[PDB]
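Notes follow the structure.
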Protein chains: 4
Amino acid sequence: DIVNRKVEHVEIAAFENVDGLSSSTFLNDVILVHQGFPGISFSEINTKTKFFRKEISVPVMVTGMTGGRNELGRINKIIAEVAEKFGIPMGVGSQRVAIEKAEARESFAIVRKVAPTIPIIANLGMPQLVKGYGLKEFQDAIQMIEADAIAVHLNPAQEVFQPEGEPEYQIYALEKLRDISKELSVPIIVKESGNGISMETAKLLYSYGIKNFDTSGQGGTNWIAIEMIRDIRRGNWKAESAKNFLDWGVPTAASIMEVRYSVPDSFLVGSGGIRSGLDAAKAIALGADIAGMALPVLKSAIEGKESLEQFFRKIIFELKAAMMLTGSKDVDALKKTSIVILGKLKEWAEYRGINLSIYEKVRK
Amino acid sequence: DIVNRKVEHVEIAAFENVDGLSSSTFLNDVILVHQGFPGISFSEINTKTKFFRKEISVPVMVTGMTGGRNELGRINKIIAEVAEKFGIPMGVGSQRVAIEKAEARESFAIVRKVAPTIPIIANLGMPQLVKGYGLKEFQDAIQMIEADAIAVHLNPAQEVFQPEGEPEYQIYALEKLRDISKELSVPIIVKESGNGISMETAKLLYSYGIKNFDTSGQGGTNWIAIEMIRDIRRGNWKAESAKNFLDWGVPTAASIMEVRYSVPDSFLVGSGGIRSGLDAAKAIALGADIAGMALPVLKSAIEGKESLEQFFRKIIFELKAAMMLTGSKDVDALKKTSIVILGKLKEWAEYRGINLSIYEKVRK
Amino acid sequence: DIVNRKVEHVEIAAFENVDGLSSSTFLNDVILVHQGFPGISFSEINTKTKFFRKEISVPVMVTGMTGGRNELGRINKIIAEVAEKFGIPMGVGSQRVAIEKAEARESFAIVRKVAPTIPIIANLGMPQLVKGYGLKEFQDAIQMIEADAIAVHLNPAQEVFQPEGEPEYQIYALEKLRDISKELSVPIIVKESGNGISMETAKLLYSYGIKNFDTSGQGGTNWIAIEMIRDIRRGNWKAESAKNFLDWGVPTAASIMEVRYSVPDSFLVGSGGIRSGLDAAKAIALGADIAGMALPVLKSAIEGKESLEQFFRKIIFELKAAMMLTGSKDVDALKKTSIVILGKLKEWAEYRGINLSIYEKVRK
Amino acid sequence: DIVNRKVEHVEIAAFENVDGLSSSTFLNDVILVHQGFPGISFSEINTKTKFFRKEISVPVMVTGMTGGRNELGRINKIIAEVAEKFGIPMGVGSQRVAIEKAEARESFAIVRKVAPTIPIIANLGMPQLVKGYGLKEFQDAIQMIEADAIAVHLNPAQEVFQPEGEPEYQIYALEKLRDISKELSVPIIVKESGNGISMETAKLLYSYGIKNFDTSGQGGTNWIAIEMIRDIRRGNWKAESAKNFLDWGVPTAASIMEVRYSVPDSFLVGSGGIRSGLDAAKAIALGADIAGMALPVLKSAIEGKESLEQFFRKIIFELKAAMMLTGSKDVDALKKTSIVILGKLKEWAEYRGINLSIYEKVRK
Ligand SMILES: Cc1cc2nc3c(=O)[nH]c(=O)nc-3n(C[C@H](O)[C@H](O)[C@H](O)COP(=O)(O)O)c2cc1C
Ligand SMILES: Cc1cc2nc3c(=O)[nH]c(=O)nc-3n(C[C@H](O)[C@H](O)[C@H](O)COP(=O)(O)O)c2cc1C
Ligand SMILES: Cc1cc2nc3c(=O)[nH]c(=O)nc-3n(C[C@H](O)[C@H](O)[C@H](O)COP(=O)(O)O)c2cc1C
Ligand SMILES: Cc1cc2nc3c(=O)[nH]c(=O)nc-3n(C[C@H](O)[C@H](O)[C@H](O)COP(=O)(O)O)c2cc1C
Ligand SMILES: CC(C)CCOP(=O)(O)OP(=O)(O)O
Ligand SMILES: CC(C)CCOP(=O)(O)OP(=O)(O)O
Ligand SMILES: CC(C)CCOP(=O)(O)OP(=O)(O)O
Ligand SMILES: CC(C)CCOP(=O)(O)OP(=O)(O)O
Ligand SMILES: [Mg+2]
Ligand SMILES: [Mg+2]
Ligand SMILES: [Mg+2]
Ligand SMILES: [Mg+2]
């Protein structure tokens, strides 16, 4: 039944109209300044970067999506085996379903069988931490895929509108997380899920020892829309209310600025509606260390292995194009390349007290 | 004939295109910052608040609308009995028609028969104060429904365009109001009716001892539009002139900022185009103490009791969703949650000398 | 043939699509703050104001349009006799045609026969001043209609695109104007003709003794569009070039600000796209002493006397509505009522060094 | 085969939808202030200006386009003979094709046979400097047309997406350029090709001794779009990636401000989407010394000699119209005429640290 929600999520995300529905990343408000004389050759561009203790080929990761059933495991297999080939890290979806059901385990474990070298990121939800999960469940999630890190997701907006949702975000959960992190052999990443991380949330998490963030801002997969659709489907009246919240959240670009600014030493994944290598380049230039993608990887993987390989080729070419055209020889150079911030994003930053001058210093 | 206007008002408001016609609340310019870690559970959210000497369940009121005839009284009865059930305060429509016609009284009195505990708010127009109404008429309006307060409405824009309108707003009326307030057993609220309260008007009313305001800004029911339609109907040439004023007024959001800023200790209802619990949450976060609704309550009540009950359930769920997602455990926390002000509202505030820093301190 | 241009002008302005074509007044960027308690009664509003040595009923004038042929004279007659009835001043069109042709004189003179008391404003073009017109021509224009003032029009944009146009605006013309003003028994108003007066032009004219200005900004009658159409008609290739300049000029609202700011003691007509009494009210609140109108008076006059009477009633009602709703008892109060400046007009003012604070002081 | 790309470029530029495709010049954000009293006569307007050691009739140049084959040479012939007649300078297209193929030479040389007096500008691409071109190749390009200057183009964005592209922009190329300039008898202009010059690129080039720039910003011919179309045509998957970059680059207007500000003594060509004499006037008022045009000259030349003559008449009239209407008697006066900067251009400048006050001083 949790396994049912799992297939339904994939089905709605993949096949319904939920990508950027009534929402925005604000990334149109970010412009990378063109350099007519780049000072480099396309072929000397170096996209390698660090991901904790490993080196990755490209400053992009696939963020967590699925698992919990055979056909979900075969999607995970395709994603893992292509991510392995391209040298890019992969998060799996929530492993709750596999803590609850032993039959669901193989759909996660397959990932490490087929991807022995890339970083693999485990996944559990924050509500489970308030509902009995602790050290041993985290260790199980980690060992199940020989994870290099664990992502703990924030999805209170999704939980609020989800028919069987669990909107339990008591502070006790952070106390528990902080304790768990003491004993864990791998780092914790705290990621949102379509609604973004603000400076108040980032500072709170940091105060409990969290140093690794994944923005997952509005403007990509709309998880309120997905649950709205699940509510429409089962005649649940929360559907009409969900519609009022479709543009709820911190836009990806605003979230990147907010996290980088409020916690300048954070290791930061910029994700939520990254759809091209240009999006990826903007997210990095703005302040992220790596760009995250989920939905377009799902849709490609469903079409097949070769389709997903072509997808990654395209993303990597686009990223390098944006590095070439900004004179950025490597990832560090891109992080400090010249940008323009305009429009609503500029107004957002101004109101939120993000001094642009100190901002520019911090992102460089 | 006044009773005729009363039915015509309800009919045009309920069934014609007058809601936000060529007007705007500016509430799109207000964004509540999403908190990925709320620090609370949905079920611990407390929406109780004070309304003068009573406690109400939810920081929302139904503002005054109707009365004056049987079928208008049956609408009032539906509204009152549902408002009683939900623990929310209800204003009635103008009681002038019931001061003028004894047959109209029951259509107001029914309200207190069916709603013994909730705050009930009386209603008289400012133009009547200029035209001979005094203490006794106020006392009659109050006792008629055992009111906990009286609303005195400002509708000069409506009166200007109304075929039988009375645009008499001499300053003498305020001297009279101040005198009446000395002797009244319940507080006075001064409310607008679709065109909003500016700082000049708020400060003027305050200088005369008015401490309780209801913004009723532009962006919701368009009363100039209603009278334009009444003019079109009777071939009155004022109709074409009304069309030029459809976007006349202070937008609800700007009016909330203006009243809170210029009279920081005011008890403030934010109303005019509040259509969801998210609107309600924005209005409160901006500076209102409670959100007011009229038109969508009318339209639901016309459909029936159960329809109105479902409407309030939806509003309350949406409000609590916005409280959850900003980490607001109670109404006081919502009043000081993090916001972003963008666009035309920001430009409005800047021109009007609303220092945003002192504004943030004042709204808390 | 000049008489032909006169007929063609009226015909294109009245019946073709040239009103606000690809242009804007910026008046949407000006908002009059609504006062829910005006402090006045509609019937005590006083709209009287000064126009040089005469009193006028309403702070509105009909600006110069036509004359030069019988049917143009009958239009002038209708305008004059209604303007006389309403106590509002009337400018006539360019009297060049009547200096050049004795048969054209009656079409101007009729105006004073039918309107003995209102201010009547003569009209000559600046290019005529560079081409031989002097004191006597001015005196003839004045005595022809017993004028209370003379308007000298600036139309370089129109002259550039006009098939038989005369774009001669040598500085010598100003020396001449200054000399002529020494000897003239009535004041000179310098007016534009759809393209507006900037601060550089206003200060220049002031340095030569001009104190009376009529903005005639872009956003109403588009004179470049009129000449474009005349060019299209006669296969003149200047038509395609005119199209590139359709949005050329200082917007009416910007021009009012610019003239009031740069020449604070000016007597100022705000005109160019004034289409309602609300437009008129905004223009005066912004800084004008009176609002000017041409095109909509033309279109009404063509329909007839009664049609023009209804038009003025509508304008006057709308003005008084805007005065009522801002608590403006008289024209002086309107000149200092509260406004909001937003959008492009705000950006225009900022770039042009119009300090908003000193601006508010100067207009009040 | 390079000859083939040459024909294909002309064909796609002339006949496909690539002019301002998903791009913008930002020139709508620049407004020349209208002067109702110009202080001059149309006929006294002087448009003559300096182009290195020659005088040209009009502050406009045809920037480099084509050559390399007979039919391309006949286009160059038409352009050269009309440019000669109008006294305006002409750049030729890349002469690489003529260094590589002796048969291609006549298609460039024809230009000087038919245009003996106007400035003629040679052309070579920056990638060729990293690939073996040096002094002698420059001298050959120059002598081939008795050039008065050489343009070295920057096209890294084009090279990235070009099927046979050469995205080699190593810094060594500037070292070489600086050396070559020591020994060359004519000055070097560095020009972009539809994606614009930033302050970082301008300052870099300046640090290597480059004093003459041609902005070629986005908003006109979209070279990424041209290569996208060439990619679509040959089934190259880079096509989908090109689509993501269609709005990549510095908008012409922004580039003019950036180069003028960062290198205040530069000799500056403002080009990229200059389509009218009004565009030309804005570019000069903004900070350019001359306006450049390519695409609309190509399209006219393809129609014929008389068509191109009419095109230049139209451009010249529009320029003089804009000078008339700003009171600009000559090109120096236009360079310091009053402007307003609004919108995205204003935001661009602000973020990039272009102080508008020091900007106004520098451009005047
Ligand atoms: C079908 C699907 C399932 C997902 N499930 C999870 C989950 O189990 N755990 C998690 O942390 N994020 C999950 N996500 C959220 C993504 O990891 C990501 O944060 C979000 O979708 C925004 O990125 P995108 O716009 O590139 O999809 C899911 C995404 C998709 C499309
Ligand atoms: C049919 C109807 C009649 C109304 N009559 C009154 C009135 O008698 N007195 C009053 O103060 N306001 C009256 N109102 C104005 C409302 O109380 C409220 O201020 C305004 O409609 C804006 O709120 P809304 O957009 O939620 O309707 C009326 C509203 C409606 C829809
Ligand atoms: C048909 C017509 C002819 C006009 N001719 C004259 C003219 O002779 N002299 C003059 O000063 N302005 C003349 N005007 C310009 C107007 O006085 C006015 O400045 C301009 O039309 C802007 O006002 P509007 O938008 O209300 O028309 C003419 C206007 C119209 C509609
Ligand atoms: C068909 C065509 C070919 C071009 N080839 C050249 C080239 O060989 N060298 C060069 O420097 N620029 C070349 N350009 C770029 C233009 O000179 C100019 O910088 C750019 O097109 C922007 O101006 P526009 O928008 O007026 O076309 C070419 C332009 C066109 C339309
Ligand atoms: C986006 C995302 C977190 C989707 C998973 O949400 P979920 O609440 O269904 O996950 P759980 O299985 O952990 O409850
Ligand atoms: C919005 C609102 C005040 C509608 C009632 O206006 P009205 O002038 O019809 O009310 P009265 O019966 O008090 O005159
Ligand atoms: C708007 C306006 C001045 C129209 C009259 O322009 P015109 O050049 O036709 O007038 P003249 O008869 O004075 O030349
Ligand atoms: C715009 C422009 C420079 C077009 C010419 O680019 P190209 O790379 O084809 O020129 P080359 O022949 O110099 O390579
Ligand atoms: Mg969950
Ligand atoms: Mg009334
Ligand atoms: Mg003329
Ligand atoms: Mg090349």
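In chain A, numbers come from Swiss-Prot; the residues present are 3-366, in order.
This entry, so its header tells us, was determined using X-ray crystallography, 2.4 Å.
Just so it is clear, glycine is given a Cβ too, placed from its N, Cα and C backbone atoms.
What Swiss-Prot records for A:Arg7, A:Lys8, A:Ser96, A:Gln97, A:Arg98, A:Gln160 is substrate binding site. Annotation source Swiss-Prot lists FMN binding site at A:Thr65, A:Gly66, A:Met67, A:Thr68, A:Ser96, A:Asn125, A:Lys193, A:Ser218, A:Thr223, A:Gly275, A:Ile276, A:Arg277, A:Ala296, A:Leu297, citing experimental evidence. What Swiss-Prot lists as Mg(2+) binding site is A:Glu161, and the listing cites experimental evidence. One mutagenesis experiment named in Swiss-Prot is A:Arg7 to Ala, and its note says Does not affect the proper folding of the enzyme, but it shows significant loss of isomerase activity. Here the residue is the original one, but Swiss-Prot notes a mutagenesis experiment at this spot, A:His11 to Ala: Does not affect the proper folding of the enzyme, but it shows significant reduction of isomerase activity. Per Swiss-Prot, mutagenesis A:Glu13 to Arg is noted as: This mutant is heat stable and its affinity binding for IPP is smaller than that of the wild-type. It is in the tetrameric state even at a concentration where the wild-type enzyme dominantly formed an octamer; when associated with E-235. Under mutagenesis, Swiss-Prot gives A:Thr68 to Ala with this note: Does not affect the proper folding of the enzyme, but it shows significant reduction of isomerase activity. Listed in Swiss-Prot as a mutagenesis experiment, A:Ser96 to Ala is described as follows: Does not affect the proper folding of the enzyme, but it shows significant reduction of isomerase activity. Here Swiss-Prot notes a mutagenesis experiment, A:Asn157 to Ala, with the remark: Does not affect the proper folding of the enzyme, but it shows significant loss of isomerase activity. Looking at Swiss-Prot, the entry for mutagenesis of A:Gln160 to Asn says: 150-fold decrease in the catalytic efficiency and 2-fold decrease in the affinity binding for IPP. Here Swiss-Prot notes a mutagenesis experiment, A:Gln160 to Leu, with the remark: 28-fold decrease in the catalytic efficiency and 5-fold decrease in the affinity binding for IPP. While the structure shown retains the original residue, Swiss-Prot records the mutagenesis experiment A:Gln160 to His with this note: 23-fold decrease in the catalytic efficiency. For the mutagenesis of A:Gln160 to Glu, Swiss-Prot gives this note: 10-fold decrease in the catalytic efficiency. The structure shown keeps the original residue. According to Swiss-Prot, the experimentally introduced change A:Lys193 to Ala is described as follows: Shows significant loss of isomerase activity. Binds FMN with very low affinity, but the global structure of the mutant has not been altered by the mutation. Record note (Swiss-Prot), mutagenesis A:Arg235 to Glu: This mutant is heat stable and its affinity binding for IPP is smaller than that of the wild-type. It is in the tetrameric state even at a concentration where the wild-type enzyme dominantly formed an octamer; when associated with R-13. The unchanged residue is displayed.
Known features from Swiss-Prot, placed on the structure.
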residue	record	DSSP (3 states)
A:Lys8	substrate binding site	helix
A:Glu13	mutagenesis position	helix
A:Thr65	FMN binding site	coil
A:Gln97	substrate binding site	coil
A:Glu161	Mg(2+) binding site	helix
A:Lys193	mutagenesis position	strand
A:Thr223	FMN binding site	strand
A:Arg235	mutagenesis position	helix
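Calculated from their C-alpha atoms, the gap between A:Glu13 (mutagenesis position) and A:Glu161 (Mg(2+) binding site) amounts to 18 Å.
Shown in sequence order, A:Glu166, A:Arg232 are the residues of the chain, 6+ apart in sequence, with a C-beta less than 8 angstroms from the C-beta of A:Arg7 (mutagenesis position). Within 10 Å of the C-beta atom of A:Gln160 (mutagenesis position) sit 23 other C-beta atoms, taking all shown protein chains into account. The recorded positions A:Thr68, A:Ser96, A:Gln97, A:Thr223 differ in how many other CB atoms lie within 10 Å of their CB, and the one with the most is A:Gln97. Among the binding-site residues A:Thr65, A:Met67, A:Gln97, A:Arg98, A:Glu161, A:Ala296, the ones whose Cα sits within 10 Å of the Cα of A:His11 (mutagenesis position) are A:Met67, in sequence order. Taking the Cα of A:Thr68 (mutagenesis position) as the reference point, the closest of the recorded positions A:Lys8, A:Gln160, A:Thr223, A:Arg235, A:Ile276 is A:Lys8.
There are 25 other CB atoms within 10 A of the CB of A:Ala296 (FMN binding site), with all protein chains counted. For A:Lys8 (substrate binding site), the spatially nearest entry among the recorded positions A:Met67, A:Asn157, A:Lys193, A:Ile276, A:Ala296 is A:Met67, judged by CA separation. The two recorded residues A:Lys193 (mutagenesis position) and A:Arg98 (substrate binding site) have their Cα atoms spaced 16 Å from each other. Around A:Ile276 (FMN binding site), the same-chain residues at least 6 positions away in sequence with a Cβ under 8 Å from its Cβ are A:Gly222, A:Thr254, A:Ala282, A:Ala285, A:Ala293, A:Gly294, A:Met295. Most Cβ neighbours within 10 Å, among the recorded positions A:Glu13, A:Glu161: A:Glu161 holds that distinction in the structure as shown. Put simply, of the recorded positions A:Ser96, A:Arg98, A:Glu161, the one whose Cα is nearest the Cα of A:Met67 (FMN binding site) is A:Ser96. Within the set of mutagenesis positions A:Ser96, A:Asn157, A:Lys193, A:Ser96, A:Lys193 have a CB atom less than 6 Å from some atom of ligand 1.
Highest local Cβ density among the recorded positions A:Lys8, A:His11, A:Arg98, A:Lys193, A:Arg235 belongs to A:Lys193, counted as other Cβ atoms within 10 Å over all protein chains shown.
A:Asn157 (mutagenesis position) is 21 Å away from A:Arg235 (mutagenesis position) when you measure Cα to Cα. When the recorded positions A:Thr65, A:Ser96, A:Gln97, A:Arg98, A:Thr223, A:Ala296 are screened for a C-alpha within 10 angstroms of the C-alpha of A:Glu161 (Mg(2+) binding site), no residue qualifies.
Of all the binding-site residues listed here (A:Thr65, A:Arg98, A:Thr223, A:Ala296), A:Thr223 has the Cα closest to the Cα of A:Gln160 (mutagenesis position).
If you draw a 10 Å sphere around the CB of A:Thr65 (FMN binding site), it holds 29 other CB atoms from the protein chains shown. Taking Cβ-Cβ distances under 8 Å and a sequence gap of 6 or more within the same chain, the neighbours of A:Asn157 (mutagenesis position) are A:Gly127, A:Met128, A:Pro129, A:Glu194, A:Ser195, A:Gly196, A:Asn197, A:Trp225. With a cut-off of 6 Å between Cβ and the nearest atom of ligand 9, the recorded positions A:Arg7, A:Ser96, A:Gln160, A:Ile276 reduce to an empty set.
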